[PDB]
Amino acid sequence: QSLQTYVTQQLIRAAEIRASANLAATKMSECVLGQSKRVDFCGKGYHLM
Amino acid sequence: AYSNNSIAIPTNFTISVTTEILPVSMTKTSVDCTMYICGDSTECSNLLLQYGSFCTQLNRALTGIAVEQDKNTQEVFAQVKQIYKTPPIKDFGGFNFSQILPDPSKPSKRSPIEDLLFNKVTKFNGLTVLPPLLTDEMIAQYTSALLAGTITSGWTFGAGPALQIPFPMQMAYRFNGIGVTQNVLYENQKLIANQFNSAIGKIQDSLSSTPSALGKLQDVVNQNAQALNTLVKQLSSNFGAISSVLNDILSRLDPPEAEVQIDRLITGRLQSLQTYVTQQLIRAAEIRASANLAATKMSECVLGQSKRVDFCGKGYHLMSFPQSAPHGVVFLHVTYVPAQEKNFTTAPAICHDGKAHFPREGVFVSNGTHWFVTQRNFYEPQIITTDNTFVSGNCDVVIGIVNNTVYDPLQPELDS
Amino acid sequence: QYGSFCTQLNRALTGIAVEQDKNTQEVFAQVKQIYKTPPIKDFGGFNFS
Amino acid sequence: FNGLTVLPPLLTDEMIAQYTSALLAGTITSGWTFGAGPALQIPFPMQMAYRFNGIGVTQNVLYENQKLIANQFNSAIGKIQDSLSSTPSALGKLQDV
Amino acid sequence: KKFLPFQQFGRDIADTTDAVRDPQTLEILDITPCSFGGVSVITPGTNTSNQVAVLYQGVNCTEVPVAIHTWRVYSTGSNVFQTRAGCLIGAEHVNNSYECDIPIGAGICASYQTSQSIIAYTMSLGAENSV
Ligand SMILES: *[C@@H]1O[C@H](CO)[C@@H](O[C@@H]2O[C@H](CO)[C@@H](O)[C@H](O)[C@H]2NC(C)=O)[C@H](O)[C@H]1NC(C)=O
Ligand SMILES: *[C@@H]1O[C@H](CO)[C@@H](O[C@@H]2O[C@H](CO)[C@@H](O)[C@H](O)[C@H]2NC(C)=O)[C@H](O)[C@H]1NC(C)=O
Ligand SMILES: *[C@@H]1O[C@H](CO)[C@@H](O[C@@H]2O[C@H](CO)[C@@H](O)[C@H](O)[C@H]2NC(C)=O)[C@H](O)[C@H]1NC(C)=O
Ligand SMILES: *[C@@H]1O[C@H](CO)[C@@H](O[C@@H]2O[C@H](CO)[C@@H](O)[C@H](O)[C@H]2NC(C)=O)[C@H](O)[C@H]1NC(C)=O
Ligand SMILES: *[C@@H]1O[C@H](CO)[C@@H](O[C@@H]2O[C@H](CO)[C@@H](O)[C@H](O)[C@H]2NC(C)=O)[C@H](O)[C@H]1NC(C)=O
Ligand SMILES: *[C@@H]1O[C@H](CO)[C@@H](O)[C@H](O)[C@H]1NC(C)=O
Ligand SMILES: *[C@@H]1O[C@H](CO)[C@@H](O)[C@H](O)[C@H]1NC(C)=O
Ligand SMILES: *[C@@H]1O[C@H](CO)[C@@H](O)[C@H](O)[C@H]1NC(C)=O
Ligand SMILES: *[C@@H]1O[C@H](CO)[C@@H](O)[C@H](O)[C@H]1NC(C)=O
Ligand SMILES: *[C@@H]1O[C@H](CO)[C@@H](O)[C@H](O)[C@H]1NC(C)=O
């Protein structure tokens, strides 16, 4: 029972980290390799780089 | 080779077609609790009813999962109010969509690429599989309507009434969108059409060559199937009891000890069911996230032209086309890539008569003897006139200014 | 006698382990080559030290 | 020591540093072109003028305020080290996980 | 099937037995587990009407009236439609197609109209248009 609970908690945490990694990848693709026009997606104010 | 007064400007372009594959839905299953725990036995149920409403919890979870799968498919595909159809005429100024439009010859209305995808992708213990609400023909018709609307109306049909427009004019629209003037397409239409057809043929050949690219979909099916098989295997274990078969222990021993044996078996099987349900819930959450991503891509990449970098394929984005697949969607992204670059010397401004001229849209380039103005993604020199440039300031503030003569088109007419 | 519990537990753990490397590769490996800055830092007054 | 192991990551940290350095060099010497296709050299002030036109300001503003913009950028980049080191709770997100 | 002379039963699915040698004589009989499935009740708003329909999920209609041991079904009680999702009792069949009022499955949707009060049809994806 203890091992099963630990494994389930690890799975949930891994899903959360996957979501964060996807967000980081999108931010890298758009904010770094370009000049995003989305508001507050790459920091407050008009985005330069 | 970085330097403070040197740039590289492309002189040619390539049209590329890439693919992206996204799973959307997962097989809807529902497991009868009492039938799985025990088969044709009253003592099982009488001992089981002490455990409360766990069966209701399991059934609620599975029903929610199935309804969410249906909602995922409906949200991803049903994005058009009408059902358009391409006219029988196949004149598009050179472009050829025979590999993506539906083929009436085949018994099932599908494009050749859809059939290629479909042919590349491959029970009695209370578990049942429910059919999806939307069959394959419905999603095929949805994809056909989306493709026909994209071909015959551009992006205007995604915001309001569909408006017809010739395909070369839509091509010029997209080219002006990415930052290249219309004359480039209107003068290289034949080359662009040939490259588009070649790219479509290449992607067909590449997809037909290997099935590993479809693994994203294929894996999913395996996972679900495995999560079923293991479950049935759990019915062949004693869980610390005398025998894994309920009938033999029931017919062998008297109530006051057969009951403890049955309690052991019930505990084990309930643990197995809980594990299966939790795994299904987590996998359903992941699939839902993927389906939401697919819906966003369909809404932005297909129904319009996306300015987000590396969102609808590598390079500057021109359009995309959708295709169906078992439990998934495949996007064909059509993008633009600069091909051949040339070196040029550069200056940020030009001093003419004590004033600085700045380019309106374009860059100043010198081939070593003269100065011209071009666009920023295709070499096209032009004489520097007062209409390509605007005047502001003096000749001593900017750093790196250069001396040249700015031509005035009004003066020769005035002299004449 | 308990069947195949810890085998699937191990499978889930290795799945998470693979997802970690997948996340890192997706986030960082977005460039096909490896560019290098010129030896002289002549950027018109800007400083990138 | 009771049946648990930690598997070293596939990518060593030096590889990550090299990747980030490559990205930085590309975005410094070629603007945003290396994302789409082949990298094309372009002077940095011209790239800044490109971005200024992108956010809706004509490029003469930068070409006449270059030195002031450079000084402000240098000061802002300098302040980041102090703003990070001085506060020991800045990195809480990673320490939490 | 064909069993080798030394074989008695077979396990094609590889976890359960589905074939056996005949006990009376030397033939071979296959075994299919007895049918079952969920029962769903399809109804409009209860304060609109009381007529309902019953959907036995995933089972042929040549079977519903006589197995279960309460309300009864009666063959004349409806047309007993046969859908890909299962056996449907209490609703008619209409060739026309409308929006999916109630999701049944496999492209079949049910609705209420004032001849049984409940009808089942093939869903219409939308009004056809040509540009
Ligand atoms: C731009 O590139 C395209 C192909 O990348 C060139 O088109 C080819 O041109 C050669 C000769 O120049 C022909 O033999 C090929 O048949 C052409 N390909 C196709 C598909 O038609 C094009 O000439 C290049 N343009 C410039 C100005 O260099
Ligand atoms: C679009 O391309 C297809 C090739 O995929 C063309 O189909 C060929 O048509 C010719 C003449 O009808 C046949 O001899 C070939 O066997 C066909 N090939 C295939 C693979 O079907 C089609 O004609 C092209 N359409 C247009 C308008 O150019
Ligand atoms: C730089 O471009 C200019 C403008 O085209 C070139 O000058 C012309 O060269 C052609 C030869 O291809 C002559 O026929 C024209 O008469 C020239 N223009 C004038 C006004 O005389 C120049 O040769 C180019 N330089 C280089 C190194 O390519
Ligand atoms: C561009 O041309 C102007 C004039 O044609 C140059 O201005 C000269 O600058 C020098 C250095 O201060 C003076 O000695 C001359 O008297 C100036 N000329 C005139 C007519 O006043 C200017 O230097 C040139 N710039 C470049 C980059 O070549
Ligand atoms: C960029 O800024 C750094 C400081 O962050 C400068 O490095 C300093 O250089 C001076 C000499 O000019 C030394 O006296 C300092 O000790 C250096 N500081 C450090 C922290 O090393 C660097 O010179 C600047 N470069 C440019 C091109 O502006
Ligand atoms: C780079 O540009 C310069 C012009 O400043 C030119 O002389 C040189 O040949 C170019 N290099 C190549 C490899 O074409
Ligand atoms: C460019 O760099 C060279 C150094 O080789 C220098 O002599 C020249 O003045 C610089 N020009 C500009 C506009 O920065
Ligand atoms: C329930 O009754 C009210 C008033 O009697 C009526 O307005 C409403 O439409 C009824 N519900 C439905 C689903 O028709
Ligand atoms: C029940 O109906 C299905 C419809 O597909 C048919 O395939 C099957 O043979 C039928 N069974 C009997 C016993 O009539
Ligand atoms: C209309 O429905 C009847 C069954 O009630 C069927 O026999 C007939 O073929 C249908 N006609 C059309 C045009 O679908």
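For chain D, we keep the numbers from Swiss-Prot: what you see runs 855-951, in order.
This deposition comes from electron microscopy, 3.4 Å.
Including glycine, each Cβ sits where the backbone N, Cα and C put it.
Under natural variants, Swiss-Prot gives D:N856 to K with this note: In strain: Omicron/BA.1. Counting Cβ atoms from all protein chains shown, D:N856 (variant position) has 3 others lying within 10 Å of its own Cβ.
In this structure, D:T859 (variant position) belongs to neither helix nor strand by DSSP; it is coil. Note: D:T859 (variant position) has no non-local neighbours, i.e. no same-chain residues 6+ apart with C-beta under 8 A of its own C-beta. For the naturally occurring variant D:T859 to N, Swiss-Prot gives the following note: In strain: Lambda/C.37.
Long-range C-beta contacts of D:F888 (variant position), restricted to its own chain and to partners at least six residues apart, with a cutoff below 8 Å, comprise D:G880, D:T881, D:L894. The DSSP secondary structure for D:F888 (variant position) is helix. For the natural variant D:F888 to L, Swiss-Prot gives this note: In strain: Eta/B.1.525. The structure shown keeps the original residue.
The Cβ of D:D950 (variant position) has no same-chain neighbour under 8 Å that is 6 or more residues away in sequence. Classification of D:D950 (variant position) by DSSP places it within a helix. Record note (Swiss-Prot), natural variant D:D950 to N: In strain: Delta/B.1.617.2, Mu/B.1.621. The unchanged residue is displayed.
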Taking Cβ atoms only, which of the variant positions D:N856, D:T859, D:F888, D:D950 fall under 8 Å from chain C?
D:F888
